[PDB]
Structures are given as C-alpha cells and as structure tokens.
Amino acid sequence: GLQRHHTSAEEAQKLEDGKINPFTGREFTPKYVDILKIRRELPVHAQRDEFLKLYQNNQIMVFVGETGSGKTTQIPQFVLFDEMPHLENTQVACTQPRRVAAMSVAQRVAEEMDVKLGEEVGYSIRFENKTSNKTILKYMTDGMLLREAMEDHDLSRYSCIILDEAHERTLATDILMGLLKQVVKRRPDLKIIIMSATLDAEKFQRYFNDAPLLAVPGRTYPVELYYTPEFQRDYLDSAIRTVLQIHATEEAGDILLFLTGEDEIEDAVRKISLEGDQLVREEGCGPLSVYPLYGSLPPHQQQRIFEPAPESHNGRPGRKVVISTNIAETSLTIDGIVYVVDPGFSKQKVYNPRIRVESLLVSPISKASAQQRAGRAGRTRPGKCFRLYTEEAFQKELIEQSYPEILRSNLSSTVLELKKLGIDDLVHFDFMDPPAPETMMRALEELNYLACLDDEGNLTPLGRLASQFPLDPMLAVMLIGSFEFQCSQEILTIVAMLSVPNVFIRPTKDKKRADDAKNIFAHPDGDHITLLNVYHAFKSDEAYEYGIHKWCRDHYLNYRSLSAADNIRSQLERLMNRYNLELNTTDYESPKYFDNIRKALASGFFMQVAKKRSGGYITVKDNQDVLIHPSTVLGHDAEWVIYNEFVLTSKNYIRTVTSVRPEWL
Amino acid sequence: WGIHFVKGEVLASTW
Ligand SMILES: Nc1ncnc2c1ncn2[C@@H]1O[C@H](COP(=O)(O)OP(=O)(O)O)[C@@H](O)[C@H]1O
Ligand SMILES: [Mg+2]
C-alpha cells in the first residue's frame, strides 16, 4: 500500500486528489481544490519525481532554485508525503531566517493543505509559539531551532530539517550547518535539505561531502534597466518622485519599493498616499494603494501585501505599491510585480573590532543584492527596474559580494554560545567560512581569563549568566560582579554607554568648542565617569524642557547613540530583574561614591591596564608604547590608567582612559 | 514628477 521513504510522485499525486484529507480525515473544501489547481503549475512540481528519487538514496542534498520557484511552500509537503510523520510521532522543521517570512509562509501552507493553522502546520518564533501536540510541520526561526538544539542536543523530535535561504549566510544558519554536519553521523535516520536561491552552489556541495545538487530551471523574463545621469543627494524624495512617475505614465503592473527601516517606510507610505490622492484629484489618475512591510508587522497586517490591486475607476489602471525592506528580495515573493525601484541603500550589521560594538548602519548594497532586486522586477511580464544611481557607480562603487555574518560579529559571544550546545573542539570545529586561528585563540584565551570558561574549557555558571546578556562577555561579567561594590546602577549606566558607538563628535573645525562642551560634563578623574555624567544630564528634565534634539546638537553629542544607550540600559534592567540579580546604589553625597565606581570599574577592565612611563605610557599586556589621546579629561599624572579603546596611527594612542589606584588592582 | 532616467543594459532571459 503505502511505503515509508519509498513512495512515488504518481502515488502522492493520486492521494492528493482523494476526497478525504490523509493528514486529518476530514472533508476537502473546494478552496483546496482551487488552490491545488493554481499551485500545480510551479516549476518544482515538474521535478517532484526527480526530487523524490534524490531524497530517498541520500541523507544530505542541496536544492538550488531561483526565487519564486515554490521551494519553501512546496518541498515540505513533498517531504511530508514521503515521510508520513504522524505514524512515528515526528515532525518536519523548516528554518526561515526572517520572522515575517516564517509567519507568512506558515499561514500560506496551512491554507494550502486545508488544515487549521496551529493544529497540523504551525510556526515557532521567539515569544510566539503557535503550535500544538498535533503539529506535523513547523516553520521556525533558525534562532529558535538553535535554542531547541541547546535544550535537546540530538534533535530527537525531528525527522527532517530543512535549511531555507542558506545563501543569506547568517550566524545562526552557519552554526546550524556546522552542528548538523556532525549530528548526521550519530543519527542515521535524520535527513537534511539545504535550499538556496543562488543557481551556483558548488561550495555547498564541497562542504557537505559532495552532496547531490538539483537545480530548478530559470523562469524569469528579460528586464530592462534604467539609471540616473547624475548623483542623487536625497534618495527618499527621488524614490517618491520615481514611484509617482511610474504610476502616472507606465502600464498596468504593481510597484515594489525598497527602503531602509520602519520610520522611513512609514514616512514614505504617508507621503505616497497623500501624493496619490492629490494626483487623483488633479489629473484623475487611477487609485494607488500603499502597504508597508517590515519585521515587526503583526500577521493581520502582513497578509495585506498579497491583496489584489484595486479596480480602476478613472479609465486608467489601478496599482499596488509595497514599501518593503530587504524582505521582498528573496524571503517572500509577491505576484504581480513588474516595476522595481532600487534606491541602493539597505541596513546592514557592522562590527567594530577596536571598540567591540555592533551597530546597524545604512550602507550601500552589493552587486548580487542589486541583481536580485532587479530580477524581482520580471516574473510575469517583461518588466523594468529603475535604479537611483549612476551606471558608473554600479560598475565601480558597489562591492562584488557581502561577507558572511560569522566574520562580521563578535567571536567571543559566538564561542560562548557554541559551548552551550556541547561542542568541545572549538579550534577544530568545521565552520563554513572559518575565522583566522589567531582571533579564535585570542577569544578563547580572553574567555578563560574572565572565568567564563574554567581551565578545563567547560562552561561555568558565570559563563552562562554572562552569555544570557547582549554584551561583550567582559562587560557582562563586570555587570554581574558590580553588585558587590554597592555601585551597581552606576556600572549599569557605564556599560550601557560603552556598548554603543562614540557619543562625541570631534570635527576638525570648531574643535575647541567641542572640547569645551565635553569639559562641561568632564570630571577630572577619567573619561568613564564622563559618560555617566553625560547620561545623567541626557535624561534630566531640564534638557527635555530645553529640547532634547537641540540640546544634543548644541553640545556636540550624538543623539542616536544616546537613545540606543538608553534602550540598552532599559533592556539590561529588565533582564537583570528577570534573573534576580542584586541591584543597589550608594548615596550621591557619600564621599566614597566615586571610590566605589572606580573600584567596581577596575575589577572589570583589569585586562587593559597601562602604567605611566618614567620619561608616555606602557601597556601591561603586550607592552605597547602608547600616548594618551588628545581628547582626554585626565587631570593629574594618573600613574595607573585603564584604557578601553586602542587607536592605531603613526603614534599609538589609547582612548577613553581613566585613573586608578594600584591597590585596587 | 521631477526625475529623468537614462536607459541601460538589458538582462537576458534565463529560459
Ligand atoms: N501568503 C500568500 N498568499 C498568496 N500566495 C502566496 C503566499 N505566499 C506565497 N505565495 C505564492 O507561492 C509562491 C511561493 O514560493 P516560495 O515558497 O517563496 O519559493 P521560494 O521561497 O523558493 O521563492 C510564490 O510564487 C507566491 O506567489
Ligand atoms: Mg523561500
């Protein structure tokens, strides 16, 4: 009758059309029949038989296909039909890097199989676990699956694990690949499927021991390209004008607009809606609906982007505009897009090795990203892609390809997270794109020195507790230990201020004015108490009365950095309350307030101490000849100083310095 | 309106 891991495409197709739903035993709805008719035309259904032949004689396979081929919403169904999980109490997990994609695809698959969402097919996001004991298919964020692996190393509850959007090369995806390549050895019945959108995936095959590859033939129409003849100063106004022009003159077909973030998206939505209403009023053009799309949208708002374009009423075509943000690129596909507007800027994560801070900064996209954005333009008819930059910029300004997130993030937090999963041979761990051995060794050494990893290399309670926080383990350990010195709140503030980009702007011109503005806050003991003073003066009601933006601009302060610092401080306070960690403070008027703060601060930065040379300073670690930075507030000789940042120029410098008495070290 | 464009290259069909 039905054989596990031995079915065929014909048997599955025949069982699909049966009047009885195999997974639940209820009656099929006509909606399911119509959806099946619509979705049977996708490219993957043609190769279904080849995929079945491949999935039975191998454990790991690579399935590469152009976006829109129907991989995330179809392949899991093929696996379900070939596996019959409900007869063995096992599930199938598909990992989506993006939360919005996971939720939307889960809802779509629930609709397709004619089963209520949350019963058979569900999703699992952080703080949102929409699933039950009857779930057979689960769409989960890669972070959530990593957490589950942390709880259950062997993943004994899953029979098949599908890694979607493997070309994004996020950190969680890389760790998951590295872990599964080894987990497969223990479990003979586990079956992996790596799915990618790049039609060239030779290196994936090489990494997975020459795993078989299956390619979906390209089905994208030609798309013309357009550029501007000069550089664009303001790209948001240019994007608005381009969208309005496209709606006014071009033919019928929806528009896709890529922007940076939530606030920009909302402002663009409002502006475009107002301009469209004015255009309809004055020129009598067709209606133009607007839908936003970003990470935090609720599902009832996410589902709106798929609604059909409004019917025309002015004798000209109606249109639908989706103001997306690097989610329409490859995560999900919208049917009906013919025109694409590509400002060229996207929000990317960057890491600063010297300060050890991760920030989300708007930077230009790579050539691959621009090519994918253009390709999104044509899938139904020959489309057009309008780029808001010069062709010379595209051919010279952009970078060939972006780097994997493993090389663009702290390598110590990554090690501390890997140790949670139970890995032992970190140096011999097989990463997709290994970092240089020097940095890995340095990270391991630093972690051992902080007591996060004991001499045996195993995790310790302090290590786990520090891992819970979103900070560099040094600052996390200092935060945990600060409660003993009766100055916990001050250290919390200082850590929050130190975990963000520099809050001072020091241009070449007006430098003396900036120095005076800093000295307004400066305390003649170190540059660390200065950050505390700046934060205290930032939230003072006097500043709010004066005007927060004006006050920040006048005093040469970075408002964005201080807002980020306040957000991080609130998050840290919440997290500290969560784990029941002692918090306290010393009265301001007490003479030992600064003594307490410096005592707690020296116990955390003991790894970075410099001594005043006889004669400017010599570091205790690595014995580097350095000079206090000119932008400093040190008052006295400061025989022993604590430095946070290292500045490399013709003459070495140390920045953010503060004094400390020898007895405290 | 207010933006003018210059035609560029064409991406051939992948069929
Ligand atoms: N929520 C939805 N509503 C309507 N159609 C959808 C929805 N989600 C996906 N689709 C359709 O199903 C297809 C999904 O393909 P997909 O699984 O994204 O393949 P890939 O991930 O490889 O691009 C798209 O062509 C899209 O038109
Ligand atoms: Mg997909």
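Chain A residue numbers are taken from Swiss-Prot; in order, the displayed residues are 52-666, 669-718.
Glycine is treated like the rest: Cβ placed from N, Cα and C.
For A:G116, A:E117, A:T118, A:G119, A:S120, A:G121, A:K122, A:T123, the entry in Swiss-Prot reads ATP binding site, with the evidence type sequence analysis. Cβ environment of A:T123 (ATP binding site): A:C145, A:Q147, A:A152, A:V156, A:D215, A:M246 lie under 8 Å away, each six or more residues apart in the same chain. When secondary structure is read from DSSP and collapsed to three states, A:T123 (ATP binding site) falls in the coil class.
Feature annotation from Swiss-Prot assigns domain 'Helicase ATP-binding' to A:103-268.
The domain 'Helicase C-terminal' annotation in Swiss-Prot covers A:293-473.
Every protein chain considered, the tally of other Cβ atoms within 10 Å of the Cβ of A:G194 (mutagenesis position) stands at 19. Reduced to three states, the DSSP call for A:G194 (mutagenesis position) is helix. Record note (Swiss-Prot), mutagenesis A:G194 to D: In PRP43-DN1; dominant-negative phenotype. The unchanged residue is displayed.
A:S247 (mutagenesis position) falls within a strand when secondary structure is assigned with DSSP. Around A:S247 (mutagenesis position), the same-chain residues at least 6 positions away in sequence with a Cβ under 8 Å from its Cβ are A:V113, A:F114, A:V115, A:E216, A:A217, A:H218, A:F255. Where Swiss-Prot documents A:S247 to L as a mutagenesis experiment, the accompanying text is: In PRP43-DN2; dominant-negative phenotype.
Annotation of the published mutagenesis A:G395 to E in Swiss-Prot: In PRP43-1; temperature-sensitive; the original residue is retained in the structure shown. In the three-state DSSP scheme, A:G395 (mutagenesis position) is classed as coil.
Unmodelled segment: 2 residues between A:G666 and A:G669, spanning 7 Å (Cα to Cα, whole number). Under DSSP, A:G116 (ATP binding site) is assigned to a strand (E or B) in the three-state scheme. Listed in chain order, the residues near the ATP site other than A:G116, A:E117, A:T118, A:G119, A:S120, A:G121, A:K122, A:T123 are A:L93, A:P94, A:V95, A:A248, A:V267, A:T384, each with its Cβ within 8 Å of the site Cβ centroid. Note on proximity: among A:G116, A:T118, A:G119, A:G121, A:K122, the binding-site residues of the record, the Cα nearest A:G395 (mutagenesis position) is that of A:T118. The Cβ neighbour count for A:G119 (ATP binding site), using a 10 Å radius over every protein chain in view, is 20. The distance from the Cα of A:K122 (ATP binding site) to the Cα of A:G194 (mutagenesis position) comes to 21 Å. It is 24 Å from the Cα atom of A:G116 (ATP binding site) to that of A:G194 (mutagenesis position). With a 10 A radius on its CB, A:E117 (ATP binding site) counts 21 other CB atoms from all the protein chains. Proximity to ligand 1 (Cβ under 6 Å from any of its atoms) holds for these recorded positions out of A:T118, A:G119, A:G194: A:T118, A:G119.
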